[PDB]
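Below you'll find the structure, written out as structure tokens, and then a few comments.
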Amino acid sequence: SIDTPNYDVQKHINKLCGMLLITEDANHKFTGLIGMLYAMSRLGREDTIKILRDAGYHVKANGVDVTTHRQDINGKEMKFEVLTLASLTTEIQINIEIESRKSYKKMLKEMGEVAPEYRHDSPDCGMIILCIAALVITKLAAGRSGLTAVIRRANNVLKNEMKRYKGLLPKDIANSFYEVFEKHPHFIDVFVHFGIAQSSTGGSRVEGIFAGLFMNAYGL
Ligand SMILES: O=C(O)c1cc(C(=O)O)n(Cc2ccccc2Cl)n1
């Protein structure tokens, strides 16, 4: 059973990535999977199922829809927009939203209203996460843990993005991607097809950073 998000949930998944990026001392246990969900929503359900079947994997496709979940937090009833995911519980998704909301209030208290590029809903949050995946892919292709080189290459290449996001923690995010590619090798095929299609055309500064990072996995 594999979740195959379609184009319709791409904005939702990007916001989930953004929620983690604004979280102070964020738990990046699910970032590898969330990043892979974003790549699949960019490829679309049809292309994702095609990649897996062609790569030889058997796939029981799970439809991904947005649902409103009612949950009691601090005595008060709250409405959360969550995705129907077999790989990520409603509880985990809601806790990511709760923790990010705590960080966001701290930000308001520190600088007043937050600029677009510093928010959880900035359009490049998913791509920022996928830039770490591009660094991990290089070290899995070049030979069994080039983790120190990933962190150091990340602090240079993603210096502007680290300044924008407190939860952009290269060590934790790289560990999460290493873990998902080891545990679910079918995600390597999905990421490689995503990277080939993306490096054809953007776009934004982050889309440009990603294409250069991805292209490096082959040449100079
Ligand atoms: O004015 C806004 O756009 C606004 C308000 C809030 C908030 O009250 O947390 N936030 C942060 C936010 C909103 C929804 C889901 C997660 C978060 Cl962190 N943005």
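Residue numbering: from 1, along the chain as shown.
Note: Cβ is positioned from N, Cα and C throughout, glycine not excepted.
The Cβ of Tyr7 (mutagenesis position) has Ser41, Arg42, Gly44 as same-chain neighbours under 8 Å, each 6 or more residues away in sequence. Experimental mutagenesis is annotated in Swiss-Prot for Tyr7 to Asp or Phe (Swiss-Prot position 38), with the remark: 45% loss of transcription but no effect on replication.
Listed in Swiss-Prot is the mutagenesis experiment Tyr38 to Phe (Swiss-Prot position 69), annotated as follows: Increased transcription and 50% loss of replication. Secondary structure at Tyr38 (mutagenesis position), taken from DSSP and collapsed to helix, strand or coil, is helix. Within 10 Å of the C-beta of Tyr38 (mutagenesis position) there are 25 other C-beta atoms, taking all protein chains into account.
Among the mutagenesis experiments that Swiss-Prot reports, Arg101 to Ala (Swiss-Prot position 132) is described with the note: Almost complete loss of viral RNA synthesis. For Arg101 (mutagenesis position), the count of additional Cβ atoms within 10 Å of its Cβ stands at 16 [all protein chains shown].
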Inter-residue Cα distance where the pair is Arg101 (mutagenesis position) and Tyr38 (mutagenesis position), in Å: 21
